[PDB]
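Chemist: Structure provided below as structure tokens; questions to follow.
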Amino acid sequence: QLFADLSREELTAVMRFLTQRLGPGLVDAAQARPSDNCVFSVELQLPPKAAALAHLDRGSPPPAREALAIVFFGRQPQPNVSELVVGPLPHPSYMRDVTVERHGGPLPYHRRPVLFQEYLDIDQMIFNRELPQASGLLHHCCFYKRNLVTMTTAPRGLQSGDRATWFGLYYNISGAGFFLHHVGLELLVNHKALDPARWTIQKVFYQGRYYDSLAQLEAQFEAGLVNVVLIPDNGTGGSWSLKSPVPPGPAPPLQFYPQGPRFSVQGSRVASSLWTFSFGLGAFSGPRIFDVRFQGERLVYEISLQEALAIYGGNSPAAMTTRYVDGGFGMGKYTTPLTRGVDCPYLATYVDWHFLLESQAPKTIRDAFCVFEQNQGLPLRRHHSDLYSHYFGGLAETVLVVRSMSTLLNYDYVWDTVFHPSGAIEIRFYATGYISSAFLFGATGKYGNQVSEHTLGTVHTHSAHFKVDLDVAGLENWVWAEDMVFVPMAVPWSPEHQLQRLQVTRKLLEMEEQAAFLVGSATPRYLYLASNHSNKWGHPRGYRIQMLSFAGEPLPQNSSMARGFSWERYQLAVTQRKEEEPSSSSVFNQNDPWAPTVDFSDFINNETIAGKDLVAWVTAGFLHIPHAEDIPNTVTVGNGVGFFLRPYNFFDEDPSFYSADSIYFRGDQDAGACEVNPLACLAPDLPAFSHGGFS
Amino acid sequence: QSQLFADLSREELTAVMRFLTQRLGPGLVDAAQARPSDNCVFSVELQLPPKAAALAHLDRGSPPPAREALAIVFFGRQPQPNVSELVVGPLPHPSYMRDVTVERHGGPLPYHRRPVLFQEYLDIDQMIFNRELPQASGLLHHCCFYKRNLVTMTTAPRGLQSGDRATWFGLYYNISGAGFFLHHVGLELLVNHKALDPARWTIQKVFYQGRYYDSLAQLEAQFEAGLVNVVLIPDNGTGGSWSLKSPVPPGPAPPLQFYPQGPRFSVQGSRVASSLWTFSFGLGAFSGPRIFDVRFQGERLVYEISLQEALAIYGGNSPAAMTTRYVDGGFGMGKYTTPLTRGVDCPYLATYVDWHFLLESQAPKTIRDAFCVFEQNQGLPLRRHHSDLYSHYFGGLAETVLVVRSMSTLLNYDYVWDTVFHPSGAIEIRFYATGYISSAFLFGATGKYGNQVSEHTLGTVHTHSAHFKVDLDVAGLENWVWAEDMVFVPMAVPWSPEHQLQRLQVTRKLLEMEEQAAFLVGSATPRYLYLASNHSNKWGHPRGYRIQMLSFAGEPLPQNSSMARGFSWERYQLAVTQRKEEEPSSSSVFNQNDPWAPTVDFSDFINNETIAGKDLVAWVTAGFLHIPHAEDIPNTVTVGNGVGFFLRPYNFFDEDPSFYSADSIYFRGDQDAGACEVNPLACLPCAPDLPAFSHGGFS
Ligand SMILES: *[C@@H]1O[C@H](CO)[C@@H](O[C@@H]2O[C@H](CO)[C@@H](O)[C@H](O)[C@H]2NC(C)=O)[C@H](O)[C@H]1NC(C)=O
Ligand SMILES: *[C@@H]1O[C@H](CO)[C@@H](O[C@@H]2O[C@H](CO)[C@@H](O)[C@H](O)[C@H]2NC(C)=O)[C@H](O)[C@H]1NC(C)=O
Ligand SMILES: *[C@@H]1O[C@H](CO)[C@@H](O[C@@H]2O[C@H](CO)[C@@H](O)[C@H](O)[C@H]2NC(C)=O)[C@H](O)[C@H]1NC(C)=O
Ligand SMILES: *[C@@H]1O[C@H](CO)[C@@H](O)[C@H](O)[C@H]1NC(C)=O
Ligand SMILES: *[C@@H]1O[C@H](CO)[C@@H](O)[C@H](O)[C@H]1NC(C)=O
Ligand SMILES: *[C@@H]1O[C@H](CO)[C@@H](O)[C@H](O)[C@H]1NC(C)=O
Ligand SMILES: *[C@@H]1O[C@H](CO)[C@@H](O)[C@H](O)[C@H]1NC(C)=O
Ligand SMILES: [Ca+2]
Ligand SMILES: [Ca+2]
Ligand SMILES: [Ca+2]
Ligand SMILES: [Ca+2]
Ligand SMILES: [Cu+2]
Ligand SMILES: [Cu+2]
């Protein structure tokens, strides 16, 4: 299993090694202060592609199996973040610092994600030292005494090098989302200092007005210059609960496998009579799929989530300057247990996921993946003939699915990899869970809708970026753009007459820039990566990229931070796959987008894409103005974005023709005979329910 | 109350047919074998009630409107032949008949606009195979195993200007147990069948494997004179292009869906009801699928959602393919509806429903299992949230959905029409195209007109597009249309003036005139576009439903085409007009055979009228470009081809209705999630006996 994420054992063994090589003074990241040395991340380092294909397709031995550790080196004159590759696994022997090799220099220490212990320190400051200075105001507005909690925001500051975060204050609602109860107080905390003692509060926001400290605010209030409204800290309805007041009814439909599962899961490889592939989670990039072979032939080397991005508006400071680059938190790191029956079909197969993050010992997110077959209740294809000959032929589409979900504070991102029996691959991304809210005060008409009492549903956009490493019939691929045109010309057999003549238009895209399409501008209706090899009928074997996106307007290029997610400007882009261009974002962009650790636009640089090993990059998104129907959560309906990889002259005929599940009968046959029709042929056992728990 | 939108039953149909039989002075012929000269009843079907009367009944308890039928009659025997639309009296037992043709059209219906009768196709095949084709027995005998082992297939319009009735017929190999559409032999006849006397029918042009001739005689001449390079096309073989039956034996069973504790919806007539939804469904003979009186938890959302038309515009180098614009309503999406194979077309345990029609006949007939209704478990959460933060809990709900499906098989393609009702209050309309592709003989510079797909088989390039009528009555009849969207406003950071920030804002515009809310294909449309009441929800926003389009529309036929006003709805992604009784449909069964003189021209509905505070109706066009490829053989698959739209609630409610779901799951960390009384799912761990498989048969 070349692409399997690191096991608990491998994780442990690399942490063992790291502790030896870094002579103590090394602290457990779970309790580390800024000036300490700690291990932040330890996870699988993906192998180089050539070495891997060598192994998979030519017997050649397995590329060394290595880990990548992210270390916070704060205990030194010039602190920094280092990426260290760790030696041959199962039993590590070397350690290699690749930081400069990759970035050209050190990683500025301020790009390091805010540690859990850091958030904790920030809270101690706010709750123990800063808030009690306004115990007057906070008593008359927010039942102060703790009853409140904080939620961090986007990039932290305004220039490269800043580490100042706007926090909102929310009623600490129990058993339900606190995100819907902003109490109207927002704090700009400056925690750039290595000594948490020197941490200050640069700004304060309350009801439309800014102050320089809480004392200054508490002042204006004791001076009777601030009007306070007692925000209720309790209620009933969707705003306050997630539990339905309605008794359970008869159960929803259930799918089972009459003659047992028709696929198997072995570690991280999945196999069905049609598909074999590997799956996993990057701690920061999230879901990924490797070595996808349809009936033994490889279509894609890699499909992987690169980044998720949320961009906000609002009439409060926190909201209006919020741009989450979710990889900076980690789609994998924040993956949550799948609730059997709700998040996946009850009889799905559920797999665990192991990680060493902000810790010194491995941990496991139980039931992190689900794999299952799903009857779509829909024909993959069908024809019914009443004309000339009486026959029916069709096939009910069943689909193979791998899924994980990431809960980043509020939102719960659902990541779907769907394998169709037609030879097609579908990548879906559903955004559910809670919205972010602001306190409703002022002229909120331009920044969202009132979505509850005191609650503003702030306008925003969601986008995600995907890496699509297709290797259509080998590595050397070309990209084609086919479309249509009408050409007015005389009717051959009656030349006085005209006719708008429909024509196909093909165009080879030979330079990276030609296959870079921007959000906003139109893209060709047919776009695919081809080999020079042809199918039986002499057409380039190709796989077509079809996008499902309602992408909202991307953050303006003029923004000094826009280059921390330059991929958001592109619908689709295609480039030469390079070992040095592994991902299009980085865990280090979130905290310093002004000095991006990777800038996707760098990948598009006047190179040829004619006959190379290419890699496609797809962006999918939508705009979101919140409405009442988002209370409790936002629903998945309509907000599914992503793309299809559809075969296009790749095969000689539709592979599903050879399906073991296809149905066919003529008029002169007994369609109710089981030897004519398998449908005419012929008490699920259900495991005890169990939940992954919490942390 | 009354089941007001139900399609006519067999006896209702019989009753109307009998009533007409009498009052149409004898000579009336059974249309199933009528000639152009005869008088015959072409179709008899339900006439939808006027909206005012219908709502008065449904809402204010008024008496229900008279139940009427509409009959289309072909009046062939007379000096000035014509098509007439007749409404037939009060129904269980009719007593009146009225002619509404001039009321609806301002004059008579020119007789050439009438669809081609099945008997007419028969006579054409007579003139072809009995009087013309033998004039070339030589060529035919050499190239195509000739010796009626061949079949014809009709095409788009029938001519080049208003009044023409000349069809191009491709000739194919009569394959068996599989589509003949893939085996074009290269011969294409331009049959002129305008004349009322089929003896006077001529062949205006001939096309054979790349070349034009003036008759099959001239082509026969040139053949035996050794002057035609004939390409031999095999008349059978093996593979997907010759079969549809899988050579592979059945494996382990596919997944099966069942309802553990009984069904959770009920069909009674044409009306469906679950705990969240009630609606009525049916098929227009020509317009196809339709939904009426949709109510979510008791409240009406849409008065009507109905298919209006289906289009197919082709290219190619053969004259048939090259000039083909199907306006499928001209054949009829209901008329060509087909039985649903249980287990394939719908879940096995779905509820199936028959459909009754009187079409080109004199006795009612039934399509068995024409509709299916079922709950489907999407295998996807509708909503969910796992909280590890501050408070430990999980709250979620697996989306189960309510579906009504019918398919129309129009010659080669099978269109699957979906109507999907989500537990969130949303309505999803889907349209999948599957079945066989229309093909041409492969010869020439095929590059600009499609891909080679089998030996000798060119998959011709074409566009698809369906038109949908969405009469939303959002919180009452009076609606307005809103366009909301985003914008970035560069400004200075309010707390750090020498710094810049791109301020994200919402933009709300009221579209007040029909034109402001008409969006052509190719121009940009508001990300948020919705119809709303002027009544507010609990939080004082306009109660609205938004229209989210799922379309990859191709280039609409250029306006400079004299025939483009036969489907001018193709040029619009979306439009919103005042709803009018006299604007019932955006197409017509009569547009197909005279798109140059359209019976209805959808563009007329957009005429500088207010759409502020009126009974509004939205029109939605979904479609896409299709360049056929190898994976379209034998049929084109449904994956990725689903077009249509969502109707999504936007401040219509005060919170998400699914909060009150009976199926929602929730448990705190400090609870046993494996205990029944906290988690219904735990109480899960019998399956039903299955009904014996039965199928609906053929014609
Ligand atoms: C936020 O709300 C949760 C809800 O209970 C609080 O949870 C408790 O915190 C106290 C503090 O020690 C624990 O003793 C309780 O047992 C926790 N209860 C359970 C059932 O979760 C939470 O602590 C509040 N957090 C703060 C920091 O405000
Ligand atoms: C269309 O054809 C019908 C049938 O001939 C015409 O209807 C007849 O019209 C004459 C005079 O109006 C009447 O005597 C018959 O009673 C009518 N028969 C029926 C069933 O209505 C009809 O008038 C023609 N309409 C026009 C506009 O041409
Ligand atoms: C076209 O092909 C079909 C072959 O399947 C022929 O249909 C059969 O015709 C015979 C009579 O000759 C019937 O008894 C069979 O029932 C038919 N089979 C089916 C399933 O319908 C058909 O005769 C041929 N007709 C044409 C126009 O060529
Ligand atoms: C390149 O294309 C040729 C035909 O142009 C094809 O036959 C061959 O397989 C390809 N050769 C490569 C990719 O080295
Ligand atoms: C791109 O590279 C080519 C060299 O192959 C060069 O001729 C051309 O000028 C370059 N274009 C730009 C825009 O730099
Ligand atoms: C809706 O608008 C009409 C008139 O344009 C008005 O008379 C009615 O009172 C309005 N309802 C409101 C604003 O709630
Ligand atoms: C449309 O009607 C308005 C009156 O409300 C009038 O001002 C305008 O001139 C008309 N426009 C056209 C194109 O007829
Ligand atoms: Ca590749
Ligand atoms: Ca490059
Ligand atoms: Ca309306
Ligand atoms: Ca109008
Ligand atoms: Cu959102
Ligand atoms: Cu098609």
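Using Swiss-Prot numbers, chain A covers 58-202, 206-742, 749-761, in order.
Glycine residues also receive a Cβ, built from the backbone N, Cα and C atoms like all the rest.
Sharing the record's features from Swiss-Prot:
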type	residues	note
MUTAGEN	A:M211 to V	Increased activity towards 2-phenylethylamine, and decreased activity towards methylamine and benzylamine; when associated with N-394 and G-469
MUTAGEN	A:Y394 to N	Increased activity towards 2-phenylethylamine, and decreased activity towards methylamine and benzylamine; when associated with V-211 and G-469
MUTAGEN	A:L469 to G	Increased activity towards 2-phenylethylamine, and decreased activity towards methylamine and benzylamine; when associated with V-211 and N-394
ACT_SITE	A:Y471	active site, schiff-base intermediate with substrate
BINDING	A:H520, A:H522, A:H684	Cu(2+) binding site
BINDING	A:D529, A:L530, A:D531, A:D673, A:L674	Ca(2+) 1 binding site
BINDING	A:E572, A:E641, A:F663, A:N665, A:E667	Ca(2+) 2 binding site
Chemist: Chain B sits near which of the recorded positions A:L469, A:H520, A:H522, A:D529, A:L530, A:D531, counting only a Cβ gap under 8 Å?
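Modeler: Listed recorded positions meeting the cut-off: A:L469, A:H520.
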Chemist: For the recorded Ca(2+) 1 site, enumerate neighbouring residues of the same chain (Cβ within 8 Å of the Cβ centroid of A:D529, A:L530, A:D531, A:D673, A:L674, site residues themselves excluded), in sequence order.
Modeler: A:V360, A:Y361, A:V528, A:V532, A:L535, A:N537, A:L589, A:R637, A:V675, A:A676
Chemist: Please give the Cα-Cα distance in angstrom between A:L742 and A:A749, rounded to a whole number; the 6 residues between them are not modelled.
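Modeler: End-to-end across the missing region, Cα to Cα: 13 Å.
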Chemist: Taking 10 A as the limit, how many CB atoms besides its own sit near the CB of A:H522 (Cu(2+) binding site)?
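Modeler: The answer is 24 other Cβ atoms.
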Chemist: Using only C-alpha positions, which one of A:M211, A:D531, A:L674 is spatially nearest A:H522 (Cu(2+) binding site)? These are the recorded positions in the record.
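Modeler: Result: the closest of the recorded positions to A:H522 (Cu(2+) binding site) is A:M211.
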Chemist: May I ask which residues of the same chain, at least 6 positions away in sequence, place their Cβ under 8 angstroms from the Cβ of A:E641 (Ca(2+) 2 binding site)?
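Modeler: The list for A:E641 (Ca(2+) 2 binding site) reads A:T635, A:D662, A:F663, given in order along the sequence.
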Chemist: Using A:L469 (mutagenesis position) as the reference point, find which of the binding-site residues A:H520, A:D529, A:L530, A:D531, A:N665 has the shortest Cα-to-Cα distance to it.
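Modeler: That would be A:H520, the closest of A:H520, A:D529, A:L530, A:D531, A:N665 to A:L469 (mutagenesis position).
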Chemist: Out of the recorded positions A:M211, A:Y394, A:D531, A:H684, give me the one sitting nearest to A:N665 (Ca(2+) 2 binding site) by CA distance.
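Modeler: Out of the listed candidates, the nearest Cα belongs to A:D531.
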Chemist: Closest of the recorded positions to A:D529 (Ca(2+) 1 binding site), Cα to Cα, picking from A:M211, A:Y471, A:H520, A:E667, A:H684?
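Modeler: The answer is A:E667.
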Chemist: Using a Cβ cut-off under 8 Å and a sequence separation of 6 or more, which residues in the same chain sit near A:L530 (Ca(2+) 1 binding site)?
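Modeler: Once residues fewer than 6 apart are set aside, A:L530 (Ca(2+) 1 binding site) is near A:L359, A:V360, A:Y361, A:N537, A:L589, A:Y603, A:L674, A:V675, A:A676, A:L705.
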Chemist: Write out, in the order they occur in the sequence, the residues of the chain not among A:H520, A:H522, A:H684 that have a C-beta within 8 Å of the mean position of the C-beta atoms of the recorded Cu(2+) site.
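Modeler: Those within range, site residues removed, are A:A370, A:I371, A:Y372, A:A491, A:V519, A:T521, A:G612, A:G681, A:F682, A:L683.
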Chemist: Taking the 3-residue hole in the deposited chain, the Cα-Cα distance from A:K202 to A:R206 is how many Å?
Modeler: 6
Chemist: Consider the recorded positions A:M211, A:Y394, A:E572 and say which one has the Cα lying nearest the Cα of A:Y471 (active site, schiff-base intermediate with substrate).
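Modeler: Closest by Cα distance to A:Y471 (active site, schiff-base intermediate with substrate) among the recorded positions A:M211, A:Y394, A:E572: A:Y394.
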Chemist: Please list residues from the chain of A:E572 (Ca(2+) 2 binding site) whose Cβ is under 8 angstroms from its Cβ, counting only those at least six apart in sequence.
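Modeler: Once residues fewer than 6 apart are set aside, A:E572 (Ca(2+) 2 binding site) is near A:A633, A:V634, A:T635, A:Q636, A:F663, A:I664, A:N665, A:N666, A:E667, A:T668, A:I669.
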Chemist: Tally every other Cβ atom lying within 10 Å of the Cβ atom of A:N665 (Ca(2+) 2 binding site).
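Modeler: Summing over all protein chains shown, A:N665 (Ca(2+) 2 binding site) has 11 other Cβ atoms within 10 Å.
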Chemist: Using the structure shown, find which entry in A:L469, A:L674 (the recorded positions) has the sparsest Cβ neighbourhood within 10 Å.
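Modeler: Comparing Cβ neighbours within 10 Å for the recorded positions A:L469, A:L674, A:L469 has the fewest.
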